[PDB]
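Enquirer: Shown below is the structure under consideration.
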Amino acid sequence: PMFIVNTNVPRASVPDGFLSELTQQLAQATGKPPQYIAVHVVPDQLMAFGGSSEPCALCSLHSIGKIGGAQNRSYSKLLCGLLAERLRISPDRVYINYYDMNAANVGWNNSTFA
Amino acid sequence: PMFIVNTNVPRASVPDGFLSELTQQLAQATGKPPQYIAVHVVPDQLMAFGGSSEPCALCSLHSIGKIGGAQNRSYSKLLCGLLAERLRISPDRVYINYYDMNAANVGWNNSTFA
Amino acid sequence: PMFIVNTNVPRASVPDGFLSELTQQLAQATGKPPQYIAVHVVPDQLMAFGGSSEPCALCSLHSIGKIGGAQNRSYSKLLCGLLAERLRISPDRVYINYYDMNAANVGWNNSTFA
Ligand SMILES: */C(S)=N/c1ccc(-c2c3ccc(=O)cc-3oc3cc(O)ccc23)c(C(=O)O)c1
Ligand SMILES: */C(S)=N/c1ccc(-c2c3ccc(=O)cc-3oc3cc(O)ccc23)c(C(=O)O)c1
Ligand SMILES: O=C(O)c1cc(/N=C\S)ccc1-c1c2ccc(=O)cc-2oc2cc(O)ccc12
């Protein structure tokens, strides 16, 4: 998986170990080796949700395949829970866009996963 | 809808209240309340368009329906107009990628929309 | 094409002229005029790949056509090669998401490409 979180929460409010925790939790949820997991947290953003710049997040979760999608709900509970507990963002001010990529459309190590 | 603008315009030339302006304009364009509108503006970016570092933008509009058909062109007129008038970016140095999301691929508030 | 690189390598490591280099290399690889190419480099990011904060990147290449099995493999060697040589990022710590955009779904200059 590749998980990206864009948030207006400041850098100082992102706990030490947060990328580690995302990685470990994504490994547990997908059941796939953690060595392939990419995580990206982007704090201090100029963002609003519902016209308010209270804490919010816009996220992306990319997975590689064709039959992917069934775990989206489970991921939403997991990831909203992490953003709430760690970054103090209300789950109702988070969107997570899920993208199931074709292997031929993901590059890695000089080629693609096709 | 979720609207994201990445630009090399500096933060100081982003007007005060610009997030609210985007939200309001999208509320009018959609005919739906501001409540579920998310906006994200990213200034100060290292960008080039056409080999030039004159002001430019790369944008995304994600919507669960409410796009396609003649709506993408209408959005482009609205959103290029706003970026030209407020951020002083030439419309010919803006790209906007439109994404018609499936509700099952959008997470929010611990769940997904379908 | 539109090429975006998100990386934890510092801004201070990005060579002067890297945006121009990416623009020219993309032109020659995709066969598209440099005048239409957008590049966006985002350094200093809070990222991990495989649980490690060693240099890594998450990239996107959007194109209206010119995306496919064989083309993407070639692009991956080219783009990993530039990230390795210029930014010192190992190719096995890079993902590139390729998006074949329909012209109807790309806004530009107050309108869309189709
Ligand atoms: C998150 S995106 N986890 C992840 C990343 C890469 C891979 C993986 C492949 C996925 C899908 C494929 O069709 C082929 C894959 O091949 C490899 C090959 C090597 O060497 C490493 C990883 C992948 C997975 C995965 O499911 O295997 C998961
Ligand atoms: C921008 S992304 N505006 C937005 C976001 C979500 C929703 C909305 C749904 C949209 C599409 C669906 O198929 C189902 C939706 O269900 C809900 C349910 C709840 O509780 C809140 C919002 C949505 C809208 C929308 O206009 O309804 C708009
Ligand atoms: O001509 C192209 O293949 C093209 C390539 C681009 N490169 C990266 S995203 C961007 C845009 C276009 C293009 C473009 C691409 C597809 C299409 O159907 C129509 C197009 O029309 C154009 C008109 C113009 O004045 C300028 C460019 C286009």
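Numbers in chain B come straight from Swiss-Prot, and the residues shown are 2-115, in order.
Quick check of the header: X-ray crystallography, 1.4 Å.
For all residues, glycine too, the Cβ spot is worked out from N, Cα and C.
Okay, so Swiss-Prot annotates it like this:
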- B:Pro2: active site, proton acceptor (ACT_SITE)
- B:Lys33, B:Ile65, B:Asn98: substrate binding site (BINDING)
- B:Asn111 to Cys: Causes formation of interchain disulfide bonds with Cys-81 from another subunit (MUTAGEN)
Enquirer: So if the criterion is CB under 8 Å to a CB of chain C, which of the recorded positions B:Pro2, B:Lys33, B:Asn98, B:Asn111 qualify?
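Expert: It is B:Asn98, listed by sequence.
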Enquirer: Report the recorded positions (B:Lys33, B:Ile65, B:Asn98, B:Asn111) that meet this criterion: Cβ distance to the nearest atom of ligand 2 under 6 Å. Use sequence order and write none if nothing qualifies.
Expert: B:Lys33, B:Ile65
Enquirer: Between B:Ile65 (substrate binding site) and B:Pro2 (active site, proton acceptor), what is the CA-CA distance rounded to a whole number of Å?
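Expert: That separation, Cα to Cα, works out to 7 Å.
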Enquirer: Using Cα coordinates, what distance in whole Å links B:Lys33 (substrate binding site) and B:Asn111 (mutagenesis position)?
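Expert: B:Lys33 (substrate binding site) to B:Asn111 (mutagenesis position), Cα-Cα distance: 23 Å.
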Enquirer: Mind computing the max CA-CA distance among B:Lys33, B:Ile65, B:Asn98, which the record assigns to substrate binding, rounded to whole Å?
Expert: 21
Enquirer: Measuring CB to CB from B:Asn98 (substrate binding site), give everything in the same chain under 8 Å that is also at least six residues away in sequence.
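Expert: Residues satisfying the criterion: B:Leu59, B:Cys60, B:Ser61, B:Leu62.
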Enquirer: Between B:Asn111 (mutagenesis position) and B:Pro2 (active site, proton acceptor), find the distance joining the two CA atoms and give it rounded to the nearest Å.
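Expert: Per the Cα atoms, B:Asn111 (mutagenesis position) and B:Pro2 (active site, proton acceptor) stand 18 Å apart.
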Enquirer: Tell me, how many other CB atoms lie within 10 A of the CB of B:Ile65 (substrate binding site), whichever protein chain they belong to?
Expert: 18
Enquirer: Where does B:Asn98 (substrate binding site) sit in DSSP terms: helix, strand, or coil?
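Expert: SS state of B:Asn98 (substrate binding site) = strand.
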Enquirer: Do the recorded positions B:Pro2, B:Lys33, B:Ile65, B:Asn98, B:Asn111 include any whose Cβ comes within less than 8 Å of a Cβ in chain A, and which?
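Expert: The recorded positions close to chain A are B:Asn111.
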Enquirer: May I ask which residues of the same chain, at least 6 positions away in sequence, place their Cβ under 8 angstroms from the Cβ of the residue listed as 'active site, proton acceptor'?
Expert: B:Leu27, B:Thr31, B:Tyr37, B:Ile38, B:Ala39, B:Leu62, B:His63, B:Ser64, B:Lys67
